[PDB]
Amino acid sequence: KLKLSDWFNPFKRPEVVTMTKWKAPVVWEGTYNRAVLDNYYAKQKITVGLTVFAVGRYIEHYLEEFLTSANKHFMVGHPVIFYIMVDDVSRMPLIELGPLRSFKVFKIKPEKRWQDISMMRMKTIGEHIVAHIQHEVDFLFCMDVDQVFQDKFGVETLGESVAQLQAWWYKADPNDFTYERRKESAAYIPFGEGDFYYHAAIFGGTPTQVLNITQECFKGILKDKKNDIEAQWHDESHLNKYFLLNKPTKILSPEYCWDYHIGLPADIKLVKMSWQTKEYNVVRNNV
Ligand SMILES: O=c1ccn([C@@H]2O[C@H](COP(=O)(O)OP(=O)(O)O)[C@@H](O)[C@H]2O)c(=O)[nH]1
Ligand SMILES: [Mn+2]
């Protein structure tokens, strides 16, 4: 029933890419009519989920700010469930949540290498989707914890499969994208191929689609391990390979995941989420 033109107007942002060759919209500030979407989704009584992992010192450094900002900006006006995965529940920041927000926490095993902590998320998310998320929400977003919501991140971002345009490479040509370029990896993307460079910090869609995204990415991760190779950008390299083969039905502009270190150019009209400065010396314990 819902048609693209009903809520999406690409002409509002003529200076940026607003539609892909496969007809998927690239959501930029100004192109969406949230009022129409809020009414539409409210009538369907949807619930939106959000998974976030915090293992090690990532808990103390980013979890509270992430959750506090999500409570205030994520899908306001609709029921939301935050799924928090931590290795130590006693360090879980229990903040006060607002109307239509609720959550639950799970204790997970901390992988020894941070690279595996990041990649294992694909396996864990899939397990949870099958165990409960598929029965609890209509859409699910999976996000990095090292970022903070800055403004409304609403229903205009929902879709079957949603990808995030990475802030540094959104205007670059495919041959400049940092895809895994070794043919020995399952994440390999040959020069001459590729649509965009997607950021692994944010991705989502229906539970069914996210299950496939995570399952396929994890299969590639395990395959590489058997071939004694590890993708340059780990799960992100695999995520980009997946989206090349199974194109996203919706893409979010860099306004939805911005790096202020770049500054604030003309294209970034209203930032909905920003990167946290990196602090690897503290939050990571290897390589
Ligand atoms: O020791 C670690 C390494 C990773 N992560 C989680 O995995 C995501 C991916 O890692 P990171 O943010 O370090 O990647 P970067 O964006 O800096 O490449 C993080 O946001 C966390 O949610 C974690 O909790 N602990
Ligand atoms: Mn991150």
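All residue numbers given for chain A refer to Swiss-Prot; the residues shown span 82-368 in order.
The way this entry was determined, per its header, is X-ray crystallography, 1.8 Å.
In case you wondered, yes, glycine gets a Cβ from its N, Cα and C as well.
The following features are taken from Swiss-Prot:
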BINDING   134-139, 225-227, 247-250, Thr259, 359-365  substrate binding site
BINDING   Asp225, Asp227  Mn(2+) binding site
ACT_SITE  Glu317  active site, nucleophile
MUTAGEN   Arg365 to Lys  Strongly reduces catalytic efficiency
Measuring C-alpha to C-alpha, could you say which of the recorded positions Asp227, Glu317, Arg365 are within 10 Å of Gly137 (substrate binding site)?
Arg365
Closest of the recorded positions to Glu317 (active site, nucleophile), Cα to Cα, picking from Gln247, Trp250, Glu360, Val363, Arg365?
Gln247
Write down the Cα-Cα distance for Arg365 (mutagenesis position) and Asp225 (substrate binding site), rounded and given in Å.
15
For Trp250 (substrate binding site), the number of other Cβ atoms found within 10 Å of its own Cβ:
17
Listed recorded positions with Cβ under 6 Å from ligand 2, out of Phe134, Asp225, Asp227, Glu317, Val363:
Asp225, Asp227
Under a threshold of 6 Å between Cβ and any atom of ligand 1, which of the binding-site residues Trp250, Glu360, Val363 are retained?
none
Return the member of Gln247, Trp250, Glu360, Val363, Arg365 nearest to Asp227 (Mn(2+) binding site) in space, with distance defined Cα to Cα and candidates limited to these recorded positions.
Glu360
What residues, ordered by sequence, lie under 8 A Cβ-to-Cβ from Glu360 (substrate binding site) and sit at least six positions away in the same chain?
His142
If I restrict to non-local contacts, at least six residues apart, and a C-beta distance under 8 angstroms, what lies near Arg365 (mutagenesis position) in its own chain?
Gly137, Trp195
For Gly137 (substrate binding site), list the number of other Cβ atoms lying within 10 Å of its Cβ atom.
19
For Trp250 (substrate binding site), what is the secondary structure state per DSSP, taken as helix, strand or coil?
coil
Please name the residue among the recorded positions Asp225, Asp227, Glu317 whose C-beta has the most neighbouring C-beta atoms within 10 angstroms.
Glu317
